[PDB]
Amino acid sequence: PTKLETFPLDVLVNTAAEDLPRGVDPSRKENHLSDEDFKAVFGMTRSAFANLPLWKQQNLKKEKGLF
């Protein structure tokens, strides 16, 4: 629920895992979204998202190509 270095949504969605920027964990792409992008993509706070059951977090990310 802790925002890390920001990267554009397109970089996170269209880049192969091994080609992602230093420090970007492919399994935690949402933490690299800007606050604006996070709100636009998920429509909830990061804390709210992190408190969702894992299956829901994954399903939401899958629908957005962020899993």
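Note that chain A is numbered according to Swiss-Prot, with residues 760-826 shown in order.
Header says: X-ray crystallography, 1.7 Å.
Using N, Cα and C of the backbone, Cβ positions are placed for all residues, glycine too.
As given in Swiss-Prot:
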type	residues	note
DOMAIN	760-826	domain 'HP'
MUTAGEN	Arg787 to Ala	Reduces affinity for F-actin
MUTAGEN	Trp814 to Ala	Loss of F-actin binding
(request) Identify, in sequence order, the residues in the chain of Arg787 (mutagenesis position) that are 6 or more apart from it along the sequence and have a CB within less than 8 Å of its CB; answer 'none' if there are none. (result) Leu763
(request) Tally every other Cβ atom lying within 10 Å of the Cβ atom of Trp814 (mutagenesis position). (result) 8
